[PDB]
Amino acid sequence: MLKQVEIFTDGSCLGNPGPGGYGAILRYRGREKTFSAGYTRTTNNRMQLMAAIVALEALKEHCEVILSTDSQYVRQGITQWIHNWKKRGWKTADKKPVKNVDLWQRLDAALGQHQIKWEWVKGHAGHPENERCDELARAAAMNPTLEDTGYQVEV
């Protein structure tokens, strides 16, 4: 029984936009939960936020989490942008809504409930679970069944 909740995530997309999917591994309580779903029209960035959202949202109490991902988009969001965006009412310098604001807000709310330690791995030097996430993400992208409702070529 691990003392820290462990989460691994990855997202894939075949176009911009294109069919895509995500893979997330969660080690909580005594289980290993695997989440994966494919969406008909989406982006790689949206899938990599979705992966994180789905796993965090599975936790029903406040926890100590270690989240591992090679996603540069999540990393940049987390370490360079989120703080600025909150201060600015989730707007860009030109006063428009941030792209993927729907997912960033959704993720932020899930993050707000836990104590998080981020582990930014390099693509070629992940753990076995990061590789399995990639495989899941790719597999779901080829068999899309959901609609990515917050997607817009727009804002």
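Heads up, the Cβ atoms here are built off N, Cα and C, so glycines get one too.
Listed in Swiss-Prot is the mutagenesis experiment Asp10 to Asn, annotated as follows: Loss of activity. Annotation note: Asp10 (mutagenesis position) sits in a strand segment as assigned by DSSP.
Taken from Swiss-Prot, the feature Mg(2+) 2 binding site applies to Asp10, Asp134, supported by experimental evidence.
Quoted from Swiss-Prot, the note on the mutagenesis of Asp70 to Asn is: Loss of activity. Counting only same-chain residues six or more apart in sequence, the Cβ atoms lying under 8 angstroms from the Cβ of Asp70 (mutagenesis position) belong to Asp10, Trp120, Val121, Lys122, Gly123, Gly126, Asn130.
Annotation of the published mutagenesis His124 to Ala in Swiss-Prot: Reduces activity; the original residue is retained in the structure shown. Taking a C-beta cut-off of under 8 Å and a sequence gap of six or more, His124 (mutagenesis position) has no contacts in its own chain.
Among the mutagenesis results in Swiss-Prot, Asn130 to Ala has the note: Reduces activity. The residue drawn here is the original one. Reduced to three states, the DSSP call for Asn130 (mutagenesis position) is helix.
Swiss-Prot gives this note for the published mutagenesis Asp134 to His or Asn: Slight decrease of activity. Other Cβ atoms within 10 Å of the Cβ of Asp134 (mutagenesis position) number 18 in total over all chains.
A mutagenesis experiment is reported in Swiss-Prot for this position, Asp134 to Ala, and the note states: Loss of activity.
A coil conformation is recorded for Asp70 (mutagenesis position) in the three-state DSSP classification, outside any helix or strand.
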